[PDB]
Amino acid sequence: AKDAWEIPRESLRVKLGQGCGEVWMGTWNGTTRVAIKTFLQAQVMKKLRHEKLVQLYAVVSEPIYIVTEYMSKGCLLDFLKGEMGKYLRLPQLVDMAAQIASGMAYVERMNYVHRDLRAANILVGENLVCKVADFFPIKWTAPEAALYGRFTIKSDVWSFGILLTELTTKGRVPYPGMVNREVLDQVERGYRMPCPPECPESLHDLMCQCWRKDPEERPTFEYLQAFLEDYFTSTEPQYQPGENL
Ligand SMILES: */C=C\C(=O)Nc1ccc2ncnc(Nc3cccc(Br)c3)c2c1
């Protein structure tokens, strides 16, 4: 018993592959360029709609397909590690952070929880447009949630702070040189990544706020969004560009 998102398989006509089934670029009803990911229960993608979340377009539930808006620049992790990462500077990265926070503030208002917020699950479009996608790996996960299964918007905040380090290192894997068990144990004892090179202290302070032991003391996404948007006026107005950031 299909809902109004259903389209016919025949409605769908170049690989980008990978992932636990594939990601093709395709054409929809001969006119519309889309992404197709070749479970279900996408039921969540139908109920969320915001300009910083990747948009559902259609599903085939028969040979399954999930169809979405096309994000030309691929995932944010590949984007950052690619050619165009040596040119990114703080302003572009802080702005990308802002669009992510904003997508997440929406998710926060809708009372949902992401659970896998990390640069690999963000898609990037034209004009440095970033949208939250792909609905657990311990380096990105809050303690209370890697250990005891307590996933909340507050654990998403934690991941956000880790994503912040992904943005400021141009996509380096966090806790560099540390292994899952060493990260678990060092974080338990109160360790936190230090300020990334060239990164202003105030942005590192923001990461540490995101990484508080007590979830409830972690900031909201509305707070993170607003702080990021206003960063270069309210927080770092004497920012001078550098060799990497
Ligand atoms: C970091 C690699 C990567 O995931 N890239 C990527 C590029 C484009 C794209 N378009 C559409 N969908 C996805 N991924 C995806 C993953 C899980 C579920 C779904 Br419906 C889509 C990508 C991924």
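Here, residue 1 is simply the first one shown, and the rest follow in order.
Cβ coordinates come from backbone N, Cα and C, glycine included.
The following features are taken from Swiss-Prot:
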- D116: active site, proton acceptor (ACT_SITE)
- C210 to A (Swiss-Prot position 498): Significant reduction in S-nitrosylation (MUTAGEN)
- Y239 to F (Swiss-Prot position 527): Constitutively active (MUTAGEN)
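Mapped onto this structure are the features recorded in Swiss-Prot.
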residue: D116; record: active site, proton acceptor; Cβ neighbours (10 Å): 16
residue: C210; record: mutagenesis position; Cβ neighbours (10 Å): 22
residue: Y239; record: mutagenesis position; Cβ neighbours (10 Å): 16
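Classification of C210 (mutagenesis position) by DSSP places it within a helix.
With 2 residues left out of the model between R13 and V14, the distance spanned by their C-alpha atoms equals 10 Å. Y239 (mutagenesis position) sits 23 Å from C210 (mutagenesis position), taking the Cα positions as reference.
Between the CA atoms of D116 (active site, proton acceptor) and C210 (mutagenesis position) there is a gap of 16 Å. Flanking an unmodelled stretch of 10 residues, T38 and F39 have Cα atoms 11 Å from one another.
Spanning 18 unmodelled residues, the gap from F135 to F136 amounts to 11 Å when taken between Cα atoms.
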